[PDB]
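Asks: Attaching a single structure in C-alpha cells format; questions to follow.
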Amino acid sequence: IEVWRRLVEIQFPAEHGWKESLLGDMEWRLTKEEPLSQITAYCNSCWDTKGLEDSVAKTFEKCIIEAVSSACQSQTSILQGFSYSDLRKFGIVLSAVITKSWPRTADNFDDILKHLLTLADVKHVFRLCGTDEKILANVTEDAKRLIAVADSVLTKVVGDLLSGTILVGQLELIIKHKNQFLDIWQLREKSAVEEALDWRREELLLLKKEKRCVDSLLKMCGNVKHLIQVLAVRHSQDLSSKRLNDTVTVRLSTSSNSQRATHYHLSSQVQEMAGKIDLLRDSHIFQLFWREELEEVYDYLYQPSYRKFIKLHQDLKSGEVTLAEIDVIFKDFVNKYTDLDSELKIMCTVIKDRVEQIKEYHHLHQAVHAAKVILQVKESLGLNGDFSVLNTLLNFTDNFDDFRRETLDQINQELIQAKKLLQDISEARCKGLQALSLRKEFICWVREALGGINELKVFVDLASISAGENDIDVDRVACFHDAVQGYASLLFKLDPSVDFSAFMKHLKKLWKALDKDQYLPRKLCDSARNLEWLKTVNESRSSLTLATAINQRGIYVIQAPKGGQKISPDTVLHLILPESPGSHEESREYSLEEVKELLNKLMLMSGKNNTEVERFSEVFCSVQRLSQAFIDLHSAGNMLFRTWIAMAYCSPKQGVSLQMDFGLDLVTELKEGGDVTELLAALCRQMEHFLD
Amino acid sequence: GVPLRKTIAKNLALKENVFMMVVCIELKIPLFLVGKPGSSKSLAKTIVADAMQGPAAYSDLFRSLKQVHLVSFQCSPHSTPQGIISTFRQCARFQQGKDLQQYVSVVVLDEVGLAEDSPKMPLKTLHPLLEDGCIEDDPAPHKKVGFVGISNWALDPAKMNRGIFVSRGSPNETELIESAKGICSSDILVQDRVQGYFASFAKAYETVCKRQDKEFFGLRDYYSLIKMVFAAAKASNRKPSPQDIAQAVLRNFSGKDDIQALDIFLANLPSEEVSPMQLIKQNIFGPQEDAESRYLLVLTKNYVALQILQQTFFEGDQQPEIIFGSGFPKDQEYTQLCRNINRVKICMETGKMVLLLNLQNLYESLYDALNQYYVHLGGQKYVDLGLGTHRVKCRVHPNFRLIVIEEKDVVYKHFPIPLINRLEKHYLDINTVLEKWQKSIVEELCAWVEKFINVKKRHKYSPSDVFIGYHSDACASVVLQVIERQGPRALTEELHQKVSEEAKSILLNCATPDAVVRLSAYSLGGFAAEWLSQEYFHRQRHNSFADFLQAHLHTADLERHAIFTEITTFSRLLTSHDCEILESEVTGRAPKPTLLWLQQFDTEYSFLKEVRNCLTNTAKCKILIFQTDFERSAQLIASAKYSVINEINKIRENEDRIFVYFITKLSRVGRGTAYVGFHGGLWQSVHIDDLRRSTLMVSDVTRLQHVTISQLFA
C-alpha cells in the first residue's frame, strides 16, 4: 500500500492517466482474492493509519463494496464469525451490507419484514449494534435510516401481535421465523411478545382447521355434482391480507378463554358435521355411502350415509356383516390389503386380521374363477381324470343368493380346504389357463401338425419363409414359438386321464414358463388368432431378395425418352433385372416408381447390417443424379446426348460396371469397370461441368 | 371385445366413432369425421382396424364381420386428384379376387380439410370414387370401397357424396370430467383420490383454451395431465401432493409464454418449484406399466437446446441418434426422408432415443407414430410408419423416446396445431438453465470482452473480429459448459470467481495473438494483459495444430472416449505432409490421423463410409480431422458433425479414444456470411492462426517481443 500510494500520488497531469492505470492494476490484484479475504483485510489489516482520503483507500473501499454487494446478492451472510480491528472500515462494511442486502423495492412492509426475518446478516448487525455503540457512529446515515425503518417495522409487528391485529401472511411468516423474530426483537429492544405469538398461533391453527373442515365439506358434495347441484364467498376470501381479529376472535390480554367465532360463524352442529366429514374424507367407504340442492344435507344425505357407516363399523368390529353388501363395498379392495387395513384403522376414532376374512373371502371368489377356468381347460385339452372336486365351488354361484345371507365365518367349512388347493394359482396363471381354454381348434391343430417340440423348429423355419417381410408378420412366429415352448406341458405330453393332483404337478411347468415370460398368454391368443396363416404355412419372394438380385445383376438404363415422350426420370431411367443362370425367370423390367416403392419397403421392413439396402440406395441415388444431369443437358439444347444410352451395372458384368453409347459413328462404345458409385459420381461431375 | 389400454378414455366420442366406422365400413358408407385434435378420431381408426381383423379378431363379434385393410393417405394443400385416384385403385386391387362379403378395403384420408380449397382441387374426385370407385373406366364390384375421411378442419358437405358427416364440438366441463373418470377407471381407489381435481382441471383447461390466441394447447394435454396425476397417485398409494399436480400441469401445459398454466390451474391452492430440465428428464427417464408420456417438442432459440441436451442429460454412451437434413450438395431428396425413417424405425426397434432437429417434413410419416396409439402382438407394441403410399406397422421398444428440437417462431407459425398437441412442449434456452449469479457472470464477461477489444486504442474492433465465432449466446454457452463440467456443486464466492476465470480462459482460447499483444501494449503492460498473454502463449497451445494435438492427447479426459474439437484458422488447411508430420509426432500413441475434406463429398453416405472405414480400425486412439474452407458451408459442417457423432455412437463398443477435429478456414476480414462458433456442449472451440510449424520462424511468438529486427541477423 505504501508503494501504491507513493506512485499514485505523483502529481502527473491528470490528462494522462497515471493514477487511473495504477489503481486499475491494484484493483485487479485485489479482486483476484476471495471477496471475504478482501473484506477481512479492509477491516483488520492495519493499512489506513495515514488517512483514508487517498485514492488508494477509495478504490479499496469501492472494491470491498462491490464484494459485499455480490456476497449479499448471494444471500450468504458475511458477518458470521467476523473479526474486526478497525471500526471505521467495519462500519463502512456494515453500512454496505445493510444497504445492498436491503431489497431493491425497500418500501413494502412485506419484503422488509421477510428480509429482516430470513437473512442472517440482519441478526449479526443488530447484535453488533446492541453490543457496541461505537460501531453505530461508523455507520452511514443511509444504513441508519434503514435500521430505523426496520425497528419501526418490528414495533408495528409487535403492536399487532401483542394486540391481535396482524395479517395472516405476516403472522405465518413470523411463526415460520419465530426464533429470528424473537432474537431481533430482544436485540433491538435492549436499545409478552412470546405469549402473544403463541396465542395468535393457536388462533391461526383454529382458523385453518375450520377452513379445512369446510373444504372437506365442499369436496364431499363435489362428488355428486354430475347428478345433483355465502360459505363459498367467505371461504374464498384471500386470508393472506385479512386481519386476524376480524376472521378469528383473537385472545388478547383483554379476555381469557372464549370460543372463537371465525369468519364463517359455523353452527356447532355444522361444526361437528364438518369435523366428521373431514376425519372421514379419506374414507372410500364414506365416499360411496355419500351417493344417495341447498342445506338439509345434514340428515337428508349426511346422516343416513353416516349412520349406515357407523352400523357398518359396528358390524366390522362384530363380524356380523353380511356377504352381499360386502361384495358390493369391498369389491374395490381386492389385492389392496394396505388400503383396507388403513380404511379400518381410521375406524378406531372411538380386528386387524379379522378383516382377513374378507381377504380370504376374496381368494375364495378367485378360486371359483380358477375352478371354472380349470373346467374349461379340462374340456379344451380333453382331459378325463376326475375334476368334480371343484364342482362344489362350481355350485357356489348356484348358491350365491343363498350364500350371501350366510355370514362370513358362517360361509362354509368345505371350501376352506379347496381354497388352499388352489391358493397357489395366481390371477396371472388363471389368465394363462383362460387363454389356453378359450382356444380349442388351435390346440387340436397344434397336436395334429407338430405333434412334438422337435417338429416345431422345422415349422418355424417354414413360417419364416411365408411370414410377410415386416414386423408383425415376422413376429407372428416368435409368437406361437414361445407359446408352443411354454404351453408344451399341456399340449403334447399330457396324459388325457390325469386328475387334479397330477394336473397341478404338470402345471408346475407352466408356472415357470409364465414366470419367465409374463406375455405367454398374449402370444398364445395372438397365435390362435393366426390359425389360418399357420395352416397356410403348413400346407406349403421378398424385397430384400429382390434388392440383392438387383445388386448382383441389375442394370440401370438411362436413355432419351422414346416415342417423343416427355423428358422425366420416369421416362429416362428404368432398371433391368436379368434372370439368374438357370432360373426359370426372365429379364424383368422395373420402372422408377417400382424401384422407389421397393426402396420404401426395404426402409420400413423387418430389418432383423443393412448392407444390401445401403448399396441399393447408393446406386439408385447415383443413377438418379446421372438422369437429372442428362435431363438438364437435354433441356439446355444439347444435341449430343439425344441418342445416348447408359447402362450402369450394379455389379461388374464381365469386368464392365458402366457402359455408354451415344448412337454415333465417331464415338465408339465406351465402358469401364470398378466401383459403380465412384465412377457415376465422376461422370455426374463431368456432365455438370459440361452443362455449365 | 376389442382390447384397449386401461388409460384410454372410453368416452362417448370414441364409442360413437367406432360404431359409425364399423357400420359404414361393413356397408361401405362414406364416413367423414371432423373434430378438434384429441376428439378420438384416429384412435378409433386404429381400434377399428385392429378389431375387425376377421377370423383373427379378438372377439366373436368381429369374427363375424368383414376383414378390413386400410390404405391411408394424408391429404395436404399440395395434394392432387391423382393421389386419391391411386389410393382408391390400390384399395380396389387389394379387393381384387376376394369375398367382398368377408373382406373390405377402406380408403382413410387424414386431414381432408387441408385439401378443401386447394387450387388443384383433389377432392373433386371423391364424389365419383365414393359412388362407384371409377372415374371414367367401367364400374365393377371390387372398385367400390369403404371411405373414412378424418379431419381436424372443416369440410364441404357437397364434396361428401351426401354421405355421413359427424362434426364433434369442443367438449364441456362435464364431458371432460367424464373422460377424466374413464381414464381413471382402472383403479377406483385412485379414481376417488383424484376425482376432486377433475372439475378444477376442466375449468382451467377451458380458461386456457379461451385465453390462448392460437390453439396451442388441446385435449391431449388435459388427458395427459389426468394420466400423470392418476399414475402419481397410483405409485404413491396416497392422495396426490401439490408438487405432483404442479409437475403434471407444467409438463403438459408448458411451452407458451402468454399462458402460465400454473396461476390459472391452482387458483385455490399453493407447489414450490420445478424447472423444464426436470420435466424433460421425467419425459425421457420417467420413474409392467403403460406409464408412457408423449414425445417432446423442445423449443429454443438458435438451437441451443441441442447442446444443452447433449451436455446435460446424456453424456455417456447412452447418446441418442440425431436425425437431420443433410446439408451435402446432392443429398437433398426424398431418399433422405427414406433413410431418416429407416433410422427412426431402427431406433424404435432397438430402444435408442432420437433427436429430430430440422425434420418437420417427416411428419406425414410419423403422424401416427406420435399419437402413441399402439397395437400389440405378444407383449410388443407396434405403430404405423409410412413412406408415400407405403404404410406398415413397426415395433416400438419400451425404452424409445423422441425429442423434437425446433425454433419457437417456426413452431408458433408453421407447425400444424395437431402436431403441437401430439407433443409435450417445453422451452429451453440458456437463461432457463442459468441461475442469477451465472447471468451476472455472463454480463461481467460481456463487459470484460468489450474492454479486451478496446482499451483506453486508435482502432475499433468487434468481438467477432477478436473472438472468432463470437455471437450473442457465446459467454452464456461458455458459462453453461463451465458449470456442467464442474458438476452439481452449489454456489460459492470461490465458485463465482473460478467460473468467471475459467470462462475468461475459454473465451481467450478463441482469440487472436494480435489481440493479446494489443492488450499488453495499449495497457502499457498491466497485470491483466500479461496474465492473459501468459495464458494464451504459455499455458495454452496455438502455435500449431501439432502442439495442440500433443497437449490434448496428453491431457484428454480418460473416461470420455470421444473428444470433439472445433478449430478455426486463417492459414492454409492441412495436407498429407502435415498429417505425416503429425504421425511422426504421435508415433506409438495414435496411428496416422485421418484427414477428410467435407467439400469433396457430394453425399452423406460417402462421408459415412469414410468415417466408418476410419473408425473400423482397431487403434486405441483414432484422430479424425475434417477440414472445410468457409466461403451454405455451415449446414455441411453441422451435418458432418451430427453424422460423426452418430457413427461414433454406433461404434461405442470399447474404451478406444476418438479425437475429432473440425478445422474451418476463415478470412480475417470476411467475404459474406459471418462464421458462428461457440456451439458449446461437447465441442472445445479453438483458434489456431497458423497450423504449420513455422520452419522459417521456429520461434514461439512472444519471443520477438524481446528482440529487435537487428538481432535477428546477429
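Following Swiss-Prot, chain B shows residues 2735-3004, 3009-3025, 3034-3202, 3208-3382, 3386-3468, kept in their order.
Method of determination (from the header): electron microscopy, 3.0 Å.
Just so you know, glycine gets a Cβ as well, placed from its N, Cα and C.
Pasting the relevant annotations from Swiss-Prot:
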MUTAGEN   B:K2775 to A  Impaired ATP-binding leading to decreased ATPase activity; abolished ubiquitination of lipopolysaccharide. In mutant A1A2; abolished ATP-binding and localization to lipid droplets; when associated with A-2426
MUTAGEN   B:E2845 to A  Decreased ATPase activity; abolished ubiquitination of lipopolysaccharide. In mutant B1B2; abolished ATPase activity and localization to lipid droplets; when associated with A-2488
Asks: Using the alpha carbons only, what distance in Å do you get between B:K2775 (mutagenesis position) and B:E2845 (mutagenesis position) once rounded?
Replies: 11
Asks: Under DSSP, is B:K2775 (mutagenesis position) helix, strand or coil?
Replies: coil
Asks: What number of additional C-beta atoms lies within 10 angstroms of the C-beta atom of B:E2845 (mutagenesis position)?
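Replies: For B:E2845 (mutagenesis position), the count of other Cβ atoms within 10 Å is 21.
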Asks: Ten-angstrom check, please: count other Cβ atoms within 10 Å of the Cβ of B:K2775 (mutagenesis position), all chains counted.
Replies: 24
Asks: Through the lens of DSSP with three states only, how would you label B:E2845 (mutagenesis position)?
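Replies: Reduced to three states, the DSSP call for B:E2845 (mutagenesis position) is coil.
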